[PDB]
Every structure is written in C-alpha cells, then in structure tokens.
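The structure appears below as structure tokens.
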Amino acid sequence: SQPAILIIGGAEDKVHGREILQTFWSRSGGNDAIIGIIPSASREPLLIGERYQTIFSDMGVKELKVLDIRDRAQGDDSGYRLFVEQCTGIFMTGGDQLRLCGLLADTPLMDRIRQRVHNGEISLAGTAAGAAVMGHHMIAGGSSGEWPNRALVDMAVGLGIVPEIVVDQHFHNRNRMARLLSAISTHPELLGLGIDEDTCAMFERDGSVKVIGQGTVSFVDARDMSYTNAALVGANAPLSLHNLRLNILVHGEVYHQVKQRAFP
Amino acid sequence: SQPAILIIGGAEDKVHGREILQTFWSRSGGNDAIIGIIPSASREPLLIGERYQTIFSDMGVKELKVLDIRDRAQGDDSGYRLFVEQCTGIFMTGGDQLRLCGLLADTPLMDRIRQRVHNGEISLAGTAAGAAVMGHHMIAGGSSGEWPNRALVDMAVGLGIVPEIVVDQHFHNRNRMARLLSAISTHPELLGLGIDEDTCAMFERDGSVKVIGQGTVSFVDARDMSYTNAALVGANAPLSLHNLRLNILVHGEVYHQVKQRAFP
Amino acid sequence: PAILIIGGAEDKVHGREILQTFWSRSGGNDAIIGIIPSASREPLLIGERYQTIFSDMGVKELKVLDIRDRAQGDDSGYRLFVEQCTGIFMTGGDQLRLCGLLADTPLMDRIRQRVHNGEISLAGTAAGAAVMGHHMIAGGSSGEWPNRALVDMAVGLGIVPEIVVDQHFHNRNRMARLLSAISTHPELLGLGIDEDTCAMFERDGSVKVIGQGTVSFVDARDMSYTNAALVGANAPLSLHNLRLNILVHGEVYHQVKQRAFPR
Amino acid sequence: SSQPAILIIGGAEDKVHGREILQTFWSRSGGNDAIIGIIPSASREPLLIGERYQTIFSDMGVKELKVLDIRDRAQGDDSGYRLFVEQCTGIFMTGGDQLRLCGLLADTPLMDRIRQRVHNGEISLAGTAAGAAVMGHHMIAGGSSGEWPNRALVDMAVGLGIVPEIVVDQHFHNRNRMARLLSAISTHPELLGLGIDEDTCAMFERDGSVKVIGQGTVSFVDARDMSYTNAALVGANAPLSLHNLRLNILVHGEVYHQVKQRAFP
Amino acid sequence: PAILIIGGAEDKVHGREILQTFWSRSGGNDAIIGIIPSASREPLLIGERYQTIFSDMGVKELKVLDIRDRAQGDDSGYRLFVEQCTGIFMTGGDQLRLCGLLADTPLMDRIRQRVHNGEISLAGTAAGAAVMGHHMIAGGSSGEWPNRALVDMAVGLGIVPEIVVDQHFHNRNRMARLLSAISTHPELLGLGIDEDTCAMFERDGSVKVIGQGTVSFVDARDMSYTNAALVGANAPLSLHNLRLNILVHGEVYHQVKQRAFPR
Amino acid sequence: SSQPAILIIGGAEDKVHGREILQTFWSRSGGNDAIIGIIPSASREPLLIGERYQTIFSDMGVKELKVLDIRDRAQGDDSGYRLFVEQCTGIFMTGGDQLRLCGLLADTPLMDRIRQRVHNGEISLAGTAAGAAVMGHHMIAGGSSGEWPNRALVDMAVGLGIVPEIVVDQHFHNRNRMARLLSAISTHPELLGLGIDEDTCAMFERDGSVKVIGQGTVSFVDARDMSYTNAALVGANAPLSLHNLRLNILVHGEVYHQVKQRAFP
C-alpha cells in the first residue's frame, strides 16, 4: 500500500478485473483511501468523473471527490483545498493534455498535489492525457506514418511530476514510436516511456518502475547516444539516432532507474 | 562502380534525381551496364518491367532485358540463362514477396544470380517486395497498431541473398516497427533492417552498409538481449525484449556489420 | 509574526476577524500552519474544524499535530513540520491536558524557540491561551472574594513568561480568580481576555486588542501593600494601588511604556 | 468608639454569631443609650424584616426602637415618624429593592431630616443591601453579570444622596458585580466606586476615612485619573474601555482615606 | 568424362549431336564449362557463339577464357575457374595461334592434368582438335602424293600423345598430308576426322565415332617398309603394310585391341 | 628387259624429258623392232592425240606405227585394223574419256583380239589416263573429291577387262581421288584398288609382279580381309565404313606381288 505514481497508457480496463485501477486503489490505502478525481482534461467532465467515482466507490473507499476544475479560477475552491490536504490519492482522467495543463499548471492546488506526491504522502495516477502531463517535457500531439523528424511531434510543458521522463500513451495502438523518437531527439537526457493502452508504468520511491497490464512499455534511452544529426538538419528532415537502448517490458517486469536496466 | 547489394524500401524516386536508381546503375557499370529486370513480384509485370526499362535506358546502358518470369517453368528459358551469364546487375521490382519467392526460389536461374552476387561479380537491387526477399527469413505480411506479438508478423523463407538480416520495407511510412520487433523476437540472431520509402541500405563487400535516400534505415539488434519472455508466452501475448540496440541512420551514414556499430 | 492570545469561543462562522489575523500573520496564502488539538478529548473533530477554517481562507499547507502521548513530542515527523512551519494554532480543551502532553518536549522546545526568535506566529484559544504564561491559571471558580484557594495555579508553556492569562474572562466572571493569581505573582501582568477577543503581542512590545469584547490588563507591579504574605489560603486578599486598563478592539497596551492608548 | 458614622453594608450581614457589623452600628448609635429607627421600606415584607432587626438591636440592649414602616411616599409627611427622627441616635435601612426604598423615601421631609442629622454628625446611619445601594446620589438599581462592561449592563438611578461622591455596589464579589460597577463608573468617572461584599462594611468616619469591617473585601474603583474611555462614542450594548483606573481591594481593619485618595494597611 | 576431337564445322543449328554429347559428358544441367577461343582472331564473337549454344542446352555456369597473351596463362582468375570446371571447349581458328598462347602455361598444365586424371571433359573443334596430339599437323596442302614437304609438323598440347589428328579431313582432301605426317612418326595412330564428325576418347580406351561423316584411323605401327629414312623432303614416300579403318557414327575403335567394331 | 607387259599409266606422263614410262613401253614392245598400234578413241581430238604419240614412238625408233582411229563401234569389225592387230607387238591407249573408249571398243572383234594377244603374252599393252581406267572389268568412270566415301561419289561402269581382278584410278593423288576409289572398293571388296599418280605406272609382269615406275606413287587398296562395311545397309549418299583395309603406297622400283598379296622394297 506504499504510495506510487501510476502512468497509464489510456483505455484501461473499467469492466473486468480492473487490475491497473485496483492497483491505484490499493496504493491509495484501499478501504481507507480518500481519492480525488481530476477530469479537467475532458470536455465531458461530469460523465468521466462519475464513471471513475462509480468504479472506486464499488471497490470500497473512505471518501471520493470529483475536483471538477473547468476554468483556472475554479481551482480557487475551499472544498478542493481541504480535500487535497486530506487525500491519499489523486486520479487524472483522459481527454486533452494541453487542456489539463492549461487548467492546472502553476496553480496552488496542483503545486500542493505535486508536493504531497514528491514527499511520498499520496499516490498519483494519470491515464491517457493524465499520463502525458507527468513529464516536465510533454508530447502534446503528433502523427504516425512518418520517419522521425522534429516537425512530427508537438512538444509542450507538462506538470513535472517525473521531470526525468517523456511519456507517450496509446503507444503501439496508435503507432506513436516515431513521434516519441522525435521527442527524445529534442531532449536526449530524458528517458522515453511509450505506454500501450491498458498498460501502466508504476514508479516506486526506490527508483524501480514496475510494468502492469495488458501490453508493453517501451523504454527508449538516448543517454549513451554515439551520434545524432539533430544539430545539423532542418525541422522536416529525417533524424538519425545512433546507439539507442531499447527495453520493451510487459506485466511484472521492472526497469530500475538507478541501474538504467530492465529485469524480468 | 564496385558491385553491391541495394535493399530499397519501396516507392523510390523514378522522376527527379533518381539517386538510389542511379547508384544501382553506377554499381552495375554505368554506360557499360548489362541490367536484368525481374518483375515477377508484380501482377502487372509488363507495365512495371517497361517502367524500369525506360528509366535505365534513359540513364544509358549497354543492354537491358526484362526477365518476365510468370510461372516457375518460364525460368527455364535459353535467353534468360544467357543473359544472367552476361549481366552486370539484376533489379527486382515491387509487388508481392510471396509471389516473387514462389516463382524464383529453388530455381537454377535464381541460384546462378545468387552465386554471381555472392562471388562479387554482379550488383543486385530489390525494392519493396524485392527488398523483402533478401533475407533467409522474410516478413511476408503483418499489421500495425498492435504491441509486438508472434501472431502480428507473417514469417516466410526469402531468397537468402543476405542470410544474417531480416528486412522490412515502407517501414516508418506504414508503421511497421512492431511487426519487425515481432520478427526479431522469433530470430534474435538476425539483424533487423527497417527501410523507409525512397531509402536504401547498400551492402558493400567490406561489411559496411551505406544508407542512401530520403528517409531512415532502422537497425534493430537483439544479439545482446538480456531477457525475452518469447519462450514463456502464447502466440497472441505481448513480447518483452530487454537490452535491444537501435541505430536509426540517414543518407551518408554507415553501419559496419563487423564492428556492429554505426558511424556518421 | 505575532502571538495571538484568544479568549475562547472565537468567531468561526462570520467575519472570523481573529482567525483571519492569525492567518495573515502566518503568511496568508503562503502559510504553513500546524494545529495542536492536544487540549481536547475530541482531537480529530477539533483538528478537522480548524483544518476546514484555514483551508477556506486558503494556505499553502496544514498539518494536525495530533499529540496524544508525550512520546509524540519526540516524533521526528512532527518535529520536522515544526522546523518548516510559519504558524502554530493551539485549540481549546483543558490547559492541564495540553501542558501534560507538550511541556518539556523537544517539539514544544522548538516551537517556543522559533516563536521567541520571531520566525513563526503562534495563536492559542481558550486552553491554548491559558498555557501562554510560565505561571498558568488551570482552574477556579467565581462568586467569591479574592483568596488563594479560589485559583488553581500551575506551570504553563512559558511563551510569554511576564504575564498570567485568564480566558472566557468576563463571560465566566473570572476577575476574582485572576486577582487571586496576581496576589501570588504580583510581578506578572494579568491579562483577562473575553470570549471572541484577542490580545495580539507584537515584536515591538505592543499588545493590540482585536475582537468583540475586552482585555483587562491588571498590574500589581506598583502595589503599595498586600496582606498576601500574612494570611491563609481561604482568607480574603487585600491588594492596594493596582492599575487596571480595560481595552477594546483597536486599542493598544504598550509593554515598554506600561500604558494603554486609544485607536 | 461611639462617634457617629455611616455604615454601608454589602448585604447578608451576620445576624447569628458575633454580629460584628451590627454591633458596630449599635455602638456608634450610643449602645445602651441608643434610640434606633428601622426603615424596612425596601422590603415587600416590611413587618417581618423590621421585626428581625428590632429583635437583634433589642437583644444587644438599647433605650428605644421604632420601625418607620413607610409604604406610601405621602407617609414621609407623617408627624409621628418625623418626631421620632428628631429624637433618634441611629437609623438602619434594611434590604429589599433599592428602587422601592428611593421611591418611598427620596425627597420626603422625613428623609431630608435624616440626611441633615447625618450630615451634621448627630446620628449614625447604616444600610445593608438595598439600604447600601441608595447611599450615593447616583445609584446602581440593577444589572447582570457574565458580560463585559457595557452601559446596557447596569440600571442607573437616583439614590438618597447621603454620600454624593460615591457609587455603591453590594453583594459585590458574591454576585460577580464588578462589570456592572465598571459600567456605572464609565459615565460617572468623577465618582469613587465602592463594591462591598456580603457581610462586609465600608464605615465612613467624620474625618473622611473609610474603615473596612467584616468578612470580605471592599473594592475602591477610582477613574478620577482615567486617561481615556470610549463611553461617549459607543452605543449602549458595545464594550467599554477604561484606561488608567486605580483599584484598591481592602479587608477588615484597612482604611481608605478620601482626602489622600489612597489606602492604608 | 571424355575427350571429344571434332573435325570442324560441327552442327550448331539442328540436332547439334556432337555439341550435345560434350554438354552431357560435362554434366549437362550441372556443367561448368570454360570456352577457349584463343585459336580465333575474333575471340569475342566465337566465344559468344558457344556461350549461346551451351546456354540454350542449359548448364550451371559458363566462362569464356579469353587468353590473348601468354601472361593470361598465369592469371589466377582463369586458373581458379579451371580448378572448378567440369568441361573445357577449344574453338576453331589457327592451331599454331592456340598453341602459342596456351602451351607450357600453368593454366594449360592444369587443364591437361585434370583431363588426364579423368576429372573433366575436353572438346576441341577444327584448330582445337589439331592441338590434341603431342605431334600436330599445323598446315599443308592437298593434290600431291605424300612427301614430308606437304605437311607442316609442329608441337601440340599433348592431351592424347599417342595420336596425330587431322581435321576437315575428307572435306579438304587431307589424306596425303596425314600420310606424310605418319611417315615422320609411324608410332602414332593417325586420325583423320571429317567435318561435323567426332572421335570421342573414353576412359576405357575405346574411341566412339559420332556425327555426319567418317573418322579414318591410319595405323603404320606394323609397317613392313618405308623409304622415309632414305629420301628427301620433296620425294614421294612409300609406306608398306598400313592398316586403315574408316568408321562412321556409332562405330568404335578400341585402342587396346587395335581394331574397329560395328555399332 | 623386252618381255611383254601391261603398263597402267596414271596420266600426264613425261612426253618431253627422259620419257621413262613411254620408253619402257617402247622397250617391252620390241624397241627398234616394235610394231605399235595407237588407240586414240578416248579423245574427241583423236587425230591430234594419235599424231602426238606417233611422233614420240617414231622419234624413239620403231619398225611400224598405225593409229587405230575407231570413231564408231561398227568399225571394230574393220578388216584393215584387225590385220594390224594380228601383226603388232604393242598397243597404246591414249587419254580422253574412259566411257567413250569402252563405248567404242568393248566387245568388238578388234578389242577381243587385242585382249587375247595380251593374255597369251604376245604383245604389250599400255594405257594412260582414260586408257588406264578401262583396264579392269569394273571401271571408275567419274566421281568427285572433297567428300567422305559414299556410293554416290563414284560413277562405276564396265571396263575392257584386261586385268579383271583390279579397279584402277588415275591422276590419283594429283586430283585427290582416294575417297572415290574407297567408295568403289566398298561394294567390290574382292578387287584390288590401284590408285596411280600422274607420270607414274603400275607395270604388270607375266609372273604376277607389279613393278612401280615413275615420279609418284601407286596406292594398293586391299579390302579382301575387310572385317566389316556398312555398304549393304546404307543409302547411296550415306558415309561408308570400311574396317581392316590394307594399304600399300609404293614408289619407283618397288614391287607388289599379286600371288603373295604383299609389297617389297
């Protein structure tokens, strides 16, 4: 029941065993959990907030609240501030990652959530857009069907929960490898995580990353790159990336951030 | 003008500078070239054979012949045998790689082409389906939009021109990374080459691979893999692949097969 | 930063003027406030009440320092919070309970030090006000002339050692027990603080009165005579040449000048 | 001593044991030679309360007693009662309700003559409880406890003006009456406040000294050097401020000197 | 494997019986055939002609060993091909040219050795037939009685040292020059091979005749008398007790038995 | 020697220098005593060719010459010519065309008597070129060179049967006639083939010996011990096989002995 950060690739199971959502429930304190749901990424926040309210209520918790922030000023809310002081876990729904950042970045309520996560007090999960915002550097958009090039990926600032990574989501399902490689070419100091649908990278306080769920997490590491043309070529030109390390993990496998290596 | 093997990712430039096709022309002896065109992969062999006949004729060569093999028995042709004894280069067009192998594998005419290539006497190029057949192990088909799994990729036997590799083609254009990773999981001894449209991996006799053209070649190396679940899981289950080496190269860059490393 | 000594039953519903002042002096939106509900036998309920009020005003961080045994006075987590905080709020309940739990603990030593050094604000209401002096009124009745047996004297937390505090003062007719306390310790300035009233001690030595009622400053430092040394504990006390200043909202008692000023 | 005095008694005085306060009034009225009038007008049971004090003073031994049972203001004209006042050596005003006592006695010929004979030093005067409350010109007629000082807390009225420079409160600490006395002083700061406990007495001597006798305390509340009050600025229900008050709490044997404005052990 | 000695102008258009026999004895579809056009002053054209014929029949590999200077007899690439081949075909042209280019070269030493060891087949037509003996007819006319001056004797490649070959034999009336040669070397069996005819030497010592015309076996090994030692080069030669066998397609001359057999 | 003989001359014999062959015929015909008949019937210029040999033999010195100019087969009945044949010591048959010579002379009384007188050893007989070709019973009348042996190569006909056991060819090596002689022998293997060069002679002596005289060679082609031929099996244009032939090529001074079937130096 140790607090953790769950980075979920979207379209997670809401109907069957709900393994990823049950893990967030357990790491939030299970029957003792006080869980806040942030549906700000969505233009249907009532429907999506109610969906997760029903799921976590059915699992059994102490308290639930939808933190239904629709305008930056709605973060300035007495009940939401109190709830964040009391909570054991926060869940960020899908939608649009630029909308979620637009509404929550550089707000006192999000600064307090981030502080409580960084201090090891509460769990945080984000799915789809809620996963995309985890890095300092965020993939806000970008196509498939192209070789890697700077113009392929739309880069933005995320919420900086895990500043050393760049997240992509619905990863193999939407063929997003080239846009993630294009992001890593821009920021080769960052470990890239490409997270499939109904798959999760769970960050633990000891530096380990545990993979949970149906698909894969791709760890794309350019920290030992021998050469790139990135400095030499135009925005639409193909990128070269030499000596990348790739680790494709499934459920139960671990990537250790200190060791910079994966384990079965 | 040293003979080489050109593995072309499909949809190569036939109209503008024709850089890849001009390289094959030059490595076949230029104005002295005697070039055979094999359009067997295609169900429109007359049209596709004539297209390349016109291109190489315009560049200026000594002789051209379309080796229009449409049934296995049509390989048993006096003129085609003579031409293969005389030729300096062979070009295999696109179409369907299973059709091309169906018609040419385990035939004396293809055995003689392969011998003359292996002995360093003639150049060989293949585009699209003509690239796919270069390995001993061939990707005959497979979808995108999935995490890597054995069932994603259709494996077959190719013509074994370069037995140590597995080729994929139209690679980033058709989002084929997952099917190539699935192929390499099946055969981790083989270096995977994912070749984009209008891009070429040119194999030289010294072991170097020179990249030419518009896009990228992805070298996917599982020879130092630390772990895979491949032995443990079902045909439709996601594959894990730990400690892969990835090199994404562009025009002018080299992968050295002996050194197992890329250079700018 | 300031020390707010609050007479109990402060407004938690309307303008909340006294609690808003503590909020402001603790850094307002940037405040990091610890709530000590140790005086109370319902610490969860009373800690949640002030968590709700300070969250409504808006602060950076809150912690309920729920000390229920003296061993929690050694607790590294609570002691770490005290190093990080900008304000500490001590709730009502029973002042002997609060002192029993917190006095002569590392946690309270550091609260007292950070208050004395002018690093953090401190507020206490009701029992939390009573503990501010070195000498504390722990109990006592009304309806009697001043006599030592009327007042239960104890040791407080020594935040403001030169005063003796009484609280719910006119509301519970506590003047005679405060006079009885001052007879025991005439070197100490007596402060009798009404319900929903506050004596706010500033770093310049001024004491500003805030709220609904009065603060009574009872000064025996120039007393000409008392019978206190001569008489038993149940005997009436005489106290000659006391100075009394009764102050309302906006008025100031200056500790250096030993005199009061209108707004 | 048998020198006439004014005894201002805080109520519930000892009627059973040593009766020290009542014996002092007896002594200052001439002891065995005393001619004492009892005014029970404050009481709605004047017969019972008048008889109670008649029995006490008779037991001590006096020359003559009379209950001056005034029940209508017009009876302050009565020749019989006015004759007795010319003959008496002491007057005792019992407890009850101070507004009733003032209603019946103030600005009557009978009370004008008592006041004159007291001011001329011819007779002693004692009042207990309501009988104490009427001693000033300004009188506390009522008021609660359990509040901060405010003008609405205290019911001010006109007393008999025996000692015009003071305002008396009675049962003082026993009924927690300090806030109502402070409320009275706020708008009469020229007057010395005397808060007199049960079974305690402030005995005004002819030289200006005030001797405290009895079980409890007398509180002298002096706002004559007050530096500030908000009294003129605020409404009747608002809290009062009073800056630079002098307080003297005295016990048996101690003296407040009215000329010196100071207390002595 | 066999040695095909072909009398020139062999059928290249119809049944190609002689060339198909060489193809078969070289391994047919598995044959690795070298073509030596060195006898010819048009080596490219004649090498291409046989490349076309053998490609039409279908073989594994062809190489034209285009030796135009004796230095190419040292060439490692041609010498490597000779180690790998299953058959060698020597075209027409001029037999002195062919010997000038190939005799006493490492390349021809290894061809001769691999033929002698029974590893490869060898065929020669016209000039390529003439070079098969150690003693070679390089030239000479017709229309004369036998005399030494009629025939130009030279050294051949010594593939079949016990014979002397003549070619286009009856077509160009070459009997008198062959008799003149045998007078010089009566230990040697003379073979006069007609156009589009072949003497095929088998490893068992049999010689099978294939094709359109005749092979004349002219045997002076039992000669009773000749004037050859006594007379000048322009004098008529006498040759007594010669044995002559004229063979056609399907017939056999057995070298061990020294006699001919019908089909 | 002056012993009668049969001289079979291969054509183009020396008419200018030593005339060795023609001098041998002169000597064997009786030299200065010779009575020589010349048959120019093979020639279409019989006068010119007859006169040429008349001049040569006259220059050597003889008793009598006559040109037997037969131009029609009926003139083989002529009394004058038949008388001369009874008187003569030698007959010389000139060149021309062997079919013409046989047409005119064969199975005539004149030639029957010449043949009889030759067989009885009374006269010498010489023939050159066409005159040589007619000596056998079987005659080569024509045929080309430049081909392998085949029956169509040679034109076979009937000769005068002077020496029935041989088949003669003439101008032999000079006109490359070996293949046509082999073609003739293939289907008459009982006959000894004699291929006689220009200015060479096979001189048949009465004892069976054949002496070679002159410039070139005589080829004796003997298929009497032939082990096989395909001649009976194949068409006229097909190549002939001939196994186990014996060949003897003789020069001036050498002898072929017909009884021994062997040559001598």
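Numbers in chain C track Swiss-Prot; the residues on display, in order, are 7-269.
Each residue, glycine too, has its Cβ placed from N, Cα and C.
For the recorded site, C:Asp17 (mutagenesis position), the DSSP three-state label reads coil. In sequence order, C:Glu23, C:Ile24, C:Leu25, C:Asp202, C:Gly217, C:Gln218 make up the list of same-chain residues 6 or more apart from C:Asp17 (mutagenesis position) whose Cβ falls under 8 Å from its Cβ. As a published mutagenesis entry, C:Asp17 to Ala appears in Swiss-Prot alongside the note: 1.7-fold decrease in enzyme activity.
For C:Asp100 (mutagenesis position), the number of other Cβ atoms no farther than 10 Å from its own Cβ, over all displayed protein chains, is 17. Experimental mutagenesis at this site is recorded by Swiss-Prot as C:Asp100 to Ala, annotated: 2.5-fold decrease in enzyme activity.
Under its mutagenesis entries, Swiss-Prot includes C:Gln101 to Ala with the note: 5000-fold decrease in enzyme activity. Following the DSSP three-state reduction, the secondary structure of C:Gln101 (mutagenesis position) is helix.
Cβ neighbour count for C:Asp158 (mutagenesis position) (all protein chains, 10 Å cutoff from its Cβ): 16. Record note (Swiss-Prot) on the mutagenesis of C:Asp158 to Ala: 2.4-fold decrease in enzyme activity.
Within 10 Å of the C-beta of C:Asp172 (mutagenesis position) there are 29 other C-beta atoms, taking all protein chains into account. Looking at Swiss-Prot, you'll find the mutagenesis C:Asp172 to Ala noted as follows: 5000-fold decrease in enzyme activity.
In the shown protein chains, 29 other C-beta atoms lie within 10 A of the C-beta of C:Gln173 (mutagenesis position). For the mutagenesis of C:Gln173 to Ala, Swiss-Prot gives this note: 200-fold decrease in enzyme activity. The structure shown keeps the original residue.
Per Swiss-Prot, the feature active site, charge relay system maps to C:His174 (among others). The Cβ of C:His174 (active site, charge relay system) lies under 8 Å from the Cβ of C:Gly13, C:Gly14, C:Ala15, C:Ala132, C:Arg180, C:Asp200, C:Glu201, each on the same chain and at least six residues away in sequence.
Quoted from Swiss-Prot, the note on mutagenesis experiment C:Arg178 to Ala is: 100-fold decrease in enzyme activity. The 10 Å shell around the Cβ of C:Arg178 (mutagenesis position) contains 20 further Cβ atoms across the protein chains shown. According to DSSP, C:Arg178 (mutagenesis position) sits in a coil region rather than a helix or strand.
Cβ-based neighbour count (10 Å, all protein chains) for C:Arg180 (mutagenesis position) stands at 27. Per Swiss-Prot, mutagenesis C:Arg180 to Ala is noted as: 10000-fold decrease in enzyme activity.
Swiss-Prot gives this note for the published mutagenesis C:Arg183 to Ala: 10000-fold decrease in enzyme activity. In the three-state DSSP scheme, C:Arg183 (mutagenesis position) falls into the helix class.
A 10 Å cutoff on Cβ-Cβ distances gives C:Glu201 (active site, charge relay system) a total of 22 other Cβ atoms nearby, all chains included. For the recorded site, C:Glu201 (active site, charge relay system), the DSSP three-state label reads coil. The active site, charge relay system feature in Swiss-Prot is assigned to C:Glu201 (among others); the stated evidence is experimental evidence.
For C:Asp202 (mutagenesis position), the number of other Cβ atoms no farther than 10 Å from its own Cβ, over all displayed protein chains, is 22. Quoting Swiss-Prot on the mutagenesis of C:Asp202 to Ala: 12.5-fold decrease in enzyme activity.
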Checking C:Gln101, C:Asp158, C:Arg178 - which of these mutagenesis positions have a CB within less than 8 A of a chain D CB?
C:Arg178
Sequence-distant neighbours of C:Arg183 (mutagenesis position) in its chain (C-beta under 8 A, six or more apart):
C:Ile143, C:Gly146, C:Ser147, C:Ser148, C:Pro152, C:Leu156, C:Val157, C:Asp172
Mapped DSSP class for C:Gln173 (mutagenesis position), helix or strand or coil:
coil
Any idea what the Cα distance is from C:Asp100 (mutagenesis position) over to C:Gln173 (mutagenesis position), rounded to a whole Å?
12
If you measure C:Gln101 (mutagenesis position) to C:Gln173 (mutagenesis position) at Cα, how many Å is it?
11
Roughly how many Å separate the Cα of C:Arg178 (mutagenesis position) from that of C:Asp158 (mutagenesis position), to the nearest whole number?
16
What's the CA-CA gap between C:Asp158 (mutagenesis position) and C:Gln173 (mutagenesis position) in angstrom, rounded?
14
